[PDB]
Amino acid sequence: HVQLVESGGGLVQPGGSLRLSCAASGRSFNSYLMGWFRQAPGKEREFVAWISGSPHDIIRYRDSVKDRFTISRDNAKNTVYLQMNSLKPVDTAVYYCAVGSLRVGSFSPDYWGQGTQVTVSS
Amino acid sequence: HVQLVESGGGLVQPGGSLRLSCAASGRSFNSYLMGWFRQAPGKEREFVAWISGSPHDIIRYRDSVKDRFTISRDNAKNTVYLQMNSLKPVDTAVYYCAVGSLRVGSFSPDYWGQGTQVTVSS
Amino acid sequence: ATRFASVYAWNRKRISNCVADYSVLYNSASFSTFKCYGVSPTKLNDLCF
Amino acid sequence: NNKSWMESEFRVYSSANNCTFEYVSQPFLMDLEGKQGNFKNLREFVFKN
């Protein structure tokens, strides 16, 4: 079986940085894409960012968060990293770590974790 | 010294869900009833729900929180888990966890924690 | 290919169970365009897909 | 139809879809002969997954 475990949640100020990391175990994910999704309470879970485990790592971000919530990963440890930078109150949400495969050139999540609450408030 | 510690609070916009947890330590709670109470700012504290740790789980809820709030407990960890579903702004309040006895068939709190804030707003 | 389909009807061929080697044509510079977007034109081949 | 014994009714599967790969590997031949007498060949196979 495959499990995803999050860590690093909490609350950060607007403009203060943070980092959320989710480790993936069970199998290998070198043919997968390590990614994150966020769900602002009361809304629909929105994409955040995903990164591939390849020699030419491909990275996608979410419009509202592009270039702010940097994403990276590890192939040996099979973990996904999300470095959140210079946040605003609008960034409050529950962040989930997604493990998926590249189907038709679109990140297709296959396995999901339990999530973690990352809040931004003044 | 019996101590209760809460966790799982935060901000959740209407329509979301949350999981509040409280851990009890100090003595065995097999013959204790474990429940939750909430108190909104500017309003008196109100009973939310309680559940029994006996092999037959006796469970109760307040009239307003029927079919929307769920309460459960684990005697192995002496922990109580409370599920918020279909939260509305009226649910904004500080939630506390209570350990009590069954006196005259009524849940009588004996030990209280510190409480956690659960805010419901966009 | 002796025949090429139109752009609206692009012909697709699936490649599986083989070894992909194209350095013979890459170094000849016989193509007017060799655009590799977000990937090295040669190092992409040094991996199992 | 053409001549001699032949196989003409391939009734194994109605349709093949979502193909992943195919081989045309060389013989287990064998042929379409219908001789009689004792069973003159013994073939043993072990399939593991």
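All residue numbers given for chain C refer to Swiss-Prot; the residues shown span 344-392 in order.
Yeah, the Cβs are placed from backbone N, Cα and C, and that goes for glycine too.
The DSSP secondary structure for C:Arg346 (variant position) is coil. The number of other CB atoms found within 10 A of the CB of C:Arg346 (variant position), across every protein chain shown, is 5. Quoted from Swiss-Prot, the note attached to the natural variant C:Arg346 to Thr states: In strain: Omicron/BQ.1.1, Omicron/XBB.1.5, Omicron/EG.5.1.
The note that Swiss-Prot attaches to the natural variant C:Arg346 to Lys is: In strain: Mu/B.1.621.
Of all Cβ atoms in the protein chains displayed, 11 besides its own lie within 10 Å of the Cβ of C:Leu368 (variant position). Record note (Swiss-Prot) on the natural variant C:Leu368 to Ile: In strain: Omicron/XBB.1.5, Omicron/EG.5.1.
Sequence-distant contacts of C:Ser371 (variant position), defined as residues of its own chain at least six apart whose C-beta falls under 8 angstroms from its C-beta, are absent. For C:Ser371 to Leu, Swiss-Prot lists a natural variant annotated as follows: In strain: Omicron/BA.1.
Recorded in Swiss-Prot as a natural variant, C:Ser371 to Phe carries the remark: In strain: Omicron/BA.2, Omicron/BA.2.12.1, Omicron/BA.2.75, Omicron/BA.4, Omicron/BA.5, Omicron/BQ.1.1, Omicron/XBB.1.5, Omicron/EG.5.1.
Residue density at C:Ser375 (variant position): 5 other Cβ atoms are found within 10 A of its Cβ, drawing on all protein chains shown. In Swiss-Prot, the entry for natural variant C:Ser375 to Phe states: In strain: Omicron/BA.1, Omicron/BA.2, Omicron/BA.2.12.1, Omicron/BA.2.75, Omicron/BA.4, Omicron/BA.5, Omicron/BQ.1.1, Omicron/XBB.1.5, Omicron/EG.5.1. The structure shown retains the original residue.
C:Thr376 to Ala appears in Swiss-Prot as a natural variant; the accompanying note says: In strain: Omicron/BA.2, Omicron/BA.2.12.1, Omicron/BA.4, Omicron/BA.5, Omicron/BQ.1.1, Omicron/XBB.1.5, Omicron/EG.5.1. All protein chains considered, the CB of C:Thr376 (variant position) has 4 other CB atoms within 10 Å.
Proximity to chain B, defined as a C-beta distance under 8 Å, is registered for none of the variant positions C:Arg346, C:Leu368, C:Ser371, C:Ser375, C:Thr376. Each residue contributes its Cα atom, and for C:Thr376 (variant position) and C:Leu368 (variant position) these two points are 12 Å apart.
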